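First the structure, in the form of structure tokens, and then the observations on it.
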Amino acid sequence: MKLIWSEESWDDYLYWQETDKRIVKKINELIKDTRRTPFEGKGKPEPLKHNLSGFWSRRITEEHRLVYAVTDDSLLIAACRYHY
Amino acid sequence: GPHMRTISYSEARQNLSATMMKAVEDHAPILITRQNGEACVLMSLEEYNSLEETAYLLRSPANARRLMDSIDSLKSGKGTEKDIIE
Amino acid sequence: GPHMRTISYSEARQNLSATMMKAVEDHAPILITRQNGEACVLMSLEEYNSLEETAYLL
């Protein structure tokens with residue numbers, strides 16, 4: 001499965017890349033697990049509603065979530081950091 | 001007003017098991033009303049967790065904005081493919 | 001001790017009214033567990049709508 005990122009999620013990912021490598025490893029583990037089982041597994045996968053229909057959320061930390069959708073071909077990463 | 005099925009306190013209490021099972025099966029919420037006014041929604045844990053997680057991601061204006069722009073782009077196919085930086 | 005946030009279906013059958021009042025009082029959801037089946041959550045209508053309004057982006 002291919003990994004497609006938005007500018008938002010890409011910036012999020014690089015932020016962690018140059019900020020906290022510990023968080024990076026968690027994100028990679030989640031991506032690798034979702035890749036294996038898109039709707040089940042690590043991070044307590046949760047389907048989203050309304051305007052977010054079609055997307056899912058997994059726990060990076062109690063605060064940060066890996067938000068994503070799945071097409072017949074790849075994994076769309078909407079986010080990997082929570083913002084205030 | 002509400003846009004969900006309603007059930008009386010008494011019917012729900014007499015048929016709690018069936019009521020919970022239907023909520024779980026249908027993934028739909030139901031409003032239990034007491035003949036004194038009190039009213040609570042009953043929904044499956046699964047549906048609750050989904051709704052709560054959705055509200056959580058949108059609660060923060062800054063996060064809602066980014067997530068909406070991000071989803072917009074992705075749905076439009078404007079997403080860039082990149083591998084994980086091991 | 002802390003307010004209850006969980007109750008079994010069996011106990012809920014006979015204490016539903018009190019349980020509803022508690023969910024409303026604390027403006028917090030109560031989980032109704034099921035020995036075999038799936039658990040359900042009970043919450044005030046007010047909390048439910050507020051939650052949907054949020055998930056709807058106002």
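Here, residue 1 is simply the first one shown, and the rest follow in order.
Placed from the backbone N, Cα and C atoms, the Cβ positions cover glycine too.
Looking at Swiss-Prot, you'll find the mutagenesis B:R13 to A (Swiss-Prot position 10) noted as follows: Loss of DNA-binding and transcriptional repression. B:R13 (mutagenesis position) carries a helical DSSP state (H, G or I).
Here the residue is the original one, while Swiss-Prot reports the published mutagenesis B:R34 to A (Swiss-Prot position 31) with the comment Loss of DNA-binding and transcriptional repression. DSSP assigns B:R34 (mutagenesis position) to coil, not to a helix or a strand.
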